[PDB]
Amino acid sequence: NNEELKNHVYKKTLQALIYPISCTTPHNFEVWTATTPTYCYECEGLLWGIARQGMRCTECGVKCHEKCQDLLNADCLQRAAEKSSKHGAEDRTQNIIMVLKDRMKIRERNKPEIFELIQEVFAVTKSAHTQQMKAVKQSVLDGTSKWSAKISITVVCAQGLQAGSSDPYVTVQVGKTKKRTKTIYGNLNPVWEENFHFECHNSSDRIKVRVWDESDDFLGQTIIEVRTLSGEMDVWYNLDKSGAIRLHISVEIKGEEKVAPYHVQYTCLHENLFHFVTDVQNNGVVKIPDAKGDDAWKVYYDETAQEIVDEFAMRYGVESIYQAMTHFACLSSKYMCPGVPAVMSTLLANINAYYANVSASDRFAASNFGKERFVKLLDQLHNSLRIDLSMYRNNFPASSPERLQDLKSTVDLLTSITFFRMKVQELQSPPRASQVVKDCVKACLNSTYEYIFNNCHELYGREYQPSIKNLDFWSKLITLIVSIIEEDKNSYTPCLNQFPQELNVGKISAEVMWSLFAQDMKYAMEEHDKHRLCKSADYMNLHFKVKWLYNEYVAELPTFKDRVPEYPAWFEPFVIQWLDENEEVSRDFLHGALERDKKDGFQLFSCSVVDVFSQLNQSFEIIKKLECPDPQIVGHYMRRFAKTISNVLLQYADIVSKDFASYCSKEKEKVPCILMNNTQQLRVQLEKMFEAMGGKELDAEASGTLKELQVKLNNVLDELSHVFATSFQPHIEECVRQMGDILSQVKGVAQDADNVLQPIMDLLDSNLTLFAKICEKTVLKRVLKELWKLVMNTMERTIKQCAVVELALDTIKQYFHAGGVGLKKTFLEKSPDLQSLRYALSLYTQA
Ligand SMILES: [Cl-]
Ligand SMILES: [Zn+2]
Ligand SMILES: [Zn+2]
């Protein structure tokens, strides 16, 4: 076949359209009474007296009821010419022949495009086409002269019969001969497999097949016209009134060079017509015909090829669903082409609705297209569409809206194949539409990621312009990943909205891309940790960029909405390094700042402290803007940074301590004071930073380090105050001997206090007034406790008489109390120095 059959189908199609069934002569029925027992042509009902009057055709001579005249199937002219042939009245035979010629000329004249189309579809020359045409014209004029055929009908089985059971048997009548099969009892899907033979010399002796339930009940019938018989047929017929019946017919006519059934011929015609209008004419594009709407899928071409397939199918008994199911199997070969997925989805939806009182899968087993054929086809098409979607971004760019439509409609066709499996083939299908599409999108994402990971620089440099010596590659890669996820979020998600609660293209994109990029980045940083050939600033910016990505696209995904992020672990060592370098820079800035402050003259606090804390706060700003979500790691950062702060401020304290015993001389009296003020300033702003780092929320180790540091600082300030008080010891000794000389003069009370205190009064007013101006609270009080200590120490080393010293003692007590600005009396009274001096006085205070 394919060469012999192709030609046979060519001939039969020509003959099928040169005289179409659309322009057929209508019978002319007049009331008729049968004088002898006749039987109706359709229902075979009896015709007799005036009580059973029928109708008669004045040209055919066919006999039927009034209620049956419309249900006939037999060309009027062909029947007439056949009758004249049975007889011999040749005059009318030729007359009718002439009228047939005329009605074929009419057709060739009116619609000549059809026959040239047939010519080109089968690639037949003009000459041979005219000869073969000329031949079929005459074959139409011979509907009896050269027709006879031995028929062999094997009744195989039936299905879905209407009864709660039945005992069906089949009767097969040709012309006068009538036979029947065995009876199967209690079976609505029986099997006969009975063979019969028939002679069909006539032409209007149709093969009547009727199924009865064992007068008997009527279960259905199929009438097989003679025009629809070739070679060896195996056909399911729907019973007319209910189920179907399967017949295996074989025909022999005369010279039938092994003709093939008209189903096979039809698939040939449809395949070649498709392969013509698609490839040869449109060069490849599958022209999509009109639609709208209830009978859209019922149309395949325009009024120029639709006529060919339809007239071929009607005049040879090919059912509509066979047409549709062959056309689908043709489109399947052109599913990739634009606009086809849609019509294939609708077409399959109708093939699906046509098959959904017998099961659905078994009913579908009755389709003559092919039990396994159609399901194998559908399987190949499904397994093909998933391959086509596994590269959807490449095969369906977001650019062309039409291509995006072909994507949406491809997913629709896939859902329709599955739906066909769930409502027709009948079975549980683990391949669920949404989940299969999901799998395909995942595969496409993997391919895409590997593609941008193999062409990072090329693509980046093409649009926005891995190494151990450089990190630019990762910045570019992140940028391109953002591009991909943004395209999946902007274009492909609105298009693939077939499954809103199970397929959010954007979120799958985000998740997959992040996972791949995450294991890649992780490995890369684990590699960089051993080597470390780049700047800490670079690792920092990369930490910042990965952060931005995760927070922008992944953090809010259900899979990663549940804490904790994993990426900050990749970077912890590098930021540790950055903290070391930062520490070193901060020390060098401390030294450099204290040189400007010394060289300037130390102009209530100076500028070096706010400079140091400005530096440290610049450093801390970076750690705070990292917004690290892993609590243990951020706690690690604070743990490491507390050490930085501690060593910095201790460095300050040690430097000033080195230069303290040098500015205390009787020269600069503002400088030491403002230095101690600076230490105190460290003491106050440290706490501000302590709460800036969390406060009590801070880690245990770090918090411990900072408070221990606080202790240390306080101790430093104490030591400093001590050293500063020692600066005045000689002057105080002078005052104590100067008052010691007047101490002996007094002899026989209130005025004497002033005369004895005058030497130290200069110190009291002159110094406690100067410190009151440029000293901090804590600073001043420290100096006061120390100075007091040293006063009591000195007045116990050099030295009416008795009362004077005690009253003066109270006077000094009040002067150091300074009313309410200096020390508190509660301390002065229970002071260890005061009671020591009083105890010393008790030895002489006897008179
Ligand atoms: Cl073929
Ligand atoms: Zn008629
Ligand atoms: Zn009738």
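Every residue number used here counts from 1 along the chain in the order it is shown.
Using the three backbone atoms N, Cα and C, a Cβ is placed for every residue, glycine included.
According to Swiss-Prot, the features are:
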- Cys40, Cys43, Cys68: Zn(2+) 1 binding site (BINDING)
- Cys57, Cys60, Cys76: Zn(2+) 2 binding site (BINDING)
- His27 to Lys (Swiss-Prot position 567): Loss of phorbol-ester binding (MUTAGEN)
- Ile760 to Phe (Swiss-Prot position 1364): Loss of binding to STX1B and priming activity (MUTAGEN)
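Positions of the features from Swiss-Prot, shown on the structure.
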residue : record                : Cβ within 10 Å
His27   : mutagenesis position  : 20
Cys40   : Zn(2+) 1 binding site : 21
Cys43   : Zn(2+) 1 binding site : 12
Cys57   : Zn(2+) 2 binding site : 22
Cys60   : Zn(2+) 2 binding site : 23
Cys68   : Zn(2+) 1 binding site : 18
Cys76   : Zn(2+) 2 binding site : 17
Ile760  : mutagenesis position  : 23
Secondary structure at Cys68 (Zn(2+) 1 binding site), reduced by DSSP to three states:
coil
Non-site residues, in chain order, whose CB comes within 8 A of the mean position of the CB atoms of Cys40, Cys43, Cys68 at Zn(2+) 1:
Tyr41, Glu42, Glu44, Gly45, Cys64, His65, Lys67, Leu71
Filtering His27, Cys40, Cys43, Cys57, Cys76, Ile760 (recorded positions) by proximity to ligand 3: which pass a Cβ cutoff of under 6 Å to any of its atoms?
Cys40, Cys43
Taking DSSP three-state, what's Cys57 (Zn(2+) 2 binding site) in: helix, strand or coil?
strand
Out of the binding-site residues I have (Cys40, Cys43, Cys57), which ones have their Cβ sitting under 6 Å from ligand 2?
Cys57
How many Å lie between the CA of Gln465 and the CA of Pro466, given 15 residues are missing there?
19
When distances run from the Cα of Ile760 (mutagenesis position) to each of the binding-site residues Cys40, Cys43, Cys60, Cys76, the nearest one:
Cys43
Measure the gap for me: Cα of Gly748 to Cα of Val749, whole Å, across the 11 residues nobody built.
9
Determine, for the Zn(2+) 2 site, the additional residues of the same chain whose CB lies within 8 Å of the mean position of the CB atoms of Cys57, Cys60, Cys76; present them in sequence order.
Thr25, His27, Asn28, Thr58, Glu59, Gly61, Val62, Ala74, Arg79, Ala80
Give me the CA-CA distance between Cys57 (Zn(2+) 2 binding site) and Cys40 (Zn(2+) 1 binding site), in Å, as a whole number.
13
List only the single closest residue to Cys68 (Zn(2+) 1 binding site), chosen from the recorded positions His27, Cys60, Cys76 by CA-CA distance.
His27
Looking at the recorded positions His27, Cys40, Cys43, which has the shortest Cα distance to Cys60 (Zn(2+) 2 binding site)?
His27
Distance from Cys43 (Zn(2+) 1 binding site) back to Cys76 (Zn(2+) 2 binding site), taken between C-alpha atoms, in Å:
19
Looking at the ends of the gap, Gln603 and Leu604, with 6 residues missing, what is their Cα separation in Å?
9
Which whole-number value in Å describes the separation of the CA atoms of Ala163 and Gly164, between which 4 residues are not modelled?
6
Rounded distance in angstrom between the Cα atoms of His27 (mutagenesis position) and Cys43 (Zn(2+) 1 binding site):
18
